[PDB]
Amino acid sequence: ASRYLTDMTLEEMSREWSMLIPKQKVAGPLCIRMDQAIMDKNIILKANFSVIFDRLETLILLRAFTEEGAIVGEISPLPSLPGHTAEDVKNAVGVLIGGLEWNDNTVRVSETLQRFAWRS
Amino acid sequence: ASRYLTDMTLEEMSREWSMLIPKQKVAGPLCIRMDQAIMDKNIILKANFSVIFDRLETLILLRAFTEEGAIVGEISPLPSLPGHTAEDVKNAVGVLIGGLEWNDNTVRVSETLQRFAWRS
Amino acid sequence: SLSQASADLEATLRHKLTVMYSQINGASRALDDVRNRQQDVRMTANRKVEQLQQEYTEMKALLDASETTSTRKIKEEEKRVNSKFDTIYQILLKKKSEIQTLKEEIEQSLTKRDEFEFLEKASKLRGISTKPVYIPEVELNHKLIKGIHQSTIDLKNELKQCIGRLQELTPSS
Amino acid sequence: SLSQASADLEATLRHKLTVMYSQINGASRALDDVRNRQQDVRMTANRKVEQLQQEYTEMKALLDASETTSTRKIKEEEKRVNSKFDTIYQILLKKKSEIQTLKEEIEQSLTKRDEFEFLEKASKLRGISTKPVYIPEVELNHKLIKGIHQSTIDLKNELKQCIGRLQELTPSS
């Protein structure tokens, strides 16, 4: 059983966004971006990724959404597409959540990410 | 890997013994016998049994030996040979040890039985 | 003074021609180097693939062992009850033969029945009522049989989970 | 009074003959019963064996999936470095062609060398020293490759232990 999970729509995957105050880091084989001008918002982390043997296999794109639907953060594999693992993703998600929590945002992870990247 | 373990010699397997004071119980598919006249002895439980996938598969015979080499107890499958499991053996060994400890004997189990009936 | 500047040029070029062969040869040995390097990573990769396949053949053989062991348990539970039924069948058949036999004697004692001597010969036959025997119930062990199947399904599920913990350790592309 | 005791006997026997058919027939229906009972335990056993085999075919297919997935990771690590070497090969080949080309121009500029006009044509060629370029090291990931093999061996060992926990649950004969 090999499934592909799509938290994001075709338009959310292609939509463009800019950071009002850019903040960027390369975290091994993943790139983490966030707008540090976003404050006091409820944010949800949505991701499109493949799954094999009921565990995460490959991340395609992860984006952070406000309640208003705007993109304020992102975790994406480097353009060279060096391989990453679910560990790389889980750590990147922790880095991005802490970065967004600095300005008192409240970050949640989609249920698909919880079921397939973690074990709870 | 399927091995057969022989704590007992060919003569210990065929030697005959009698209980000076018989004490017998059928414990499901196994028969437990011991001499309750034996006191204050160090006893060792020796067994010939087959092993499959590194766990006990089938008990052939288990006998209790004093330091002097005499048989004072026994655990054997019923003549009808109804099937038994390692659980049946482990419980039978606990029954026989407690029966022999009543008269202040000190019972030990062979290393082969420890490695293949238990997990320690 | 110009036939001298051409001699000067000819001189600098033939010495620049020799530095050029040492670098053309140097380039050719660098080419051989990478071809040999990438040949080495092939051998390295193929050997690890060959080592993987030998592990999975061991695993497939463990499964074959477990399977024939579990089907041997089930088939020996089958033959346990079917043999007990076979001894029962032969009891009921023997009991049926005694009755069939004795009835035949009664049937041909009553064909010589108007001979005066019928009574003395047939007072023996009213007495035999050889019909008895008790048969204990034989019970196929459904719990055992179904449990072998249920925990074989468990084995599959923990195998699937074991595989998942392996593949998650490395990236996929 | 004796032809009466024979009539009395004949009477008791023909009524004992009828009780005997009801029990011969009763025995035959008991025989059919056990044959049908033991036929039922066959069907029951064969179906459970057939259910076992379908589980082990699922397991063997999980292993095939894991195997082709692990060999795909190894072969894609192979092609990652071997492609990087291929771009390096073509760089070194191009650098080798520029040098080969320019040397040929110098070689046939020095064949028309005693023409007076050699200098004006060949002062351009001492200047070009188009020899540079840096190549970063390409490293096959041995830890990744060997780890796939090591934890595939782990998978086999926990499969062997899983099988052991299953078979110990039931008796063997």
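Numbers in chain B come straight from Swiss-Prot, and the residues shown are 86-205, in order.
Recorded method for this deposit: X-ray crystallography, 2.8 Å.
The backbone N, Cα and C atoms fix where each Cβ goes, and this holds for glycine too.
Record features, source Swiss-Prot:
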type	residues	note
MUTAGEN	B:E96 to A	Complete loss of inhibition of RIGI CARD ubiquitination; when associated with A-97
MUTAGEN	B:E97 to A	Complete loss of inhibition of RIGI CARD ubiquitination; when associated with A-96
MUTAGEN	B:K108 to A	No of ISGylation of band II form; when associated with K-110 and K-126
MUTAGEN	B:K110 to A	No of ISGylation of band II form; when associated with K-108 and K-126
MUTAGEN	B:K126 to A	No of ISGylation of band II form; when associated with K-108 and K-110
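With B:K108 (mutagenesis position) as the anchor, the candidate mutagenesis positions are B:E96, B:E97, B:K126, and the one with the nearest CA is B:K126.
In the three-state DSSP scheme, B:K110 (mutagenesis position) falls into the strand class. For B:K110 (mutagenesis position), the same-chain residues 6+ apart in sequence whose C-beta sits under 8 angstroms from its C-beta are B:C116, B:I117, B:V180.
Looking at B:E96 (mutagenesis position) and B:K126 (mutagenesis position), their Cα atoms lie 22 Å from each other. Spacing of B:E97 (mutagenesis position) relative to B:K126 (mutagenesis position) is 19 Å (Cα to Cα, whole number). All chains included, 7 other C-beta atoms sit within 10 angstroms of the C-beta of B:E96 (mutagenesis position).
For B:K126 (mutagenesis position), the same-chain residues 6+ apart in sequence whose C-beta sits under 8 angstroms from its C-beta are B:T151, B:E152, B:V157, B:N190, B:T191.
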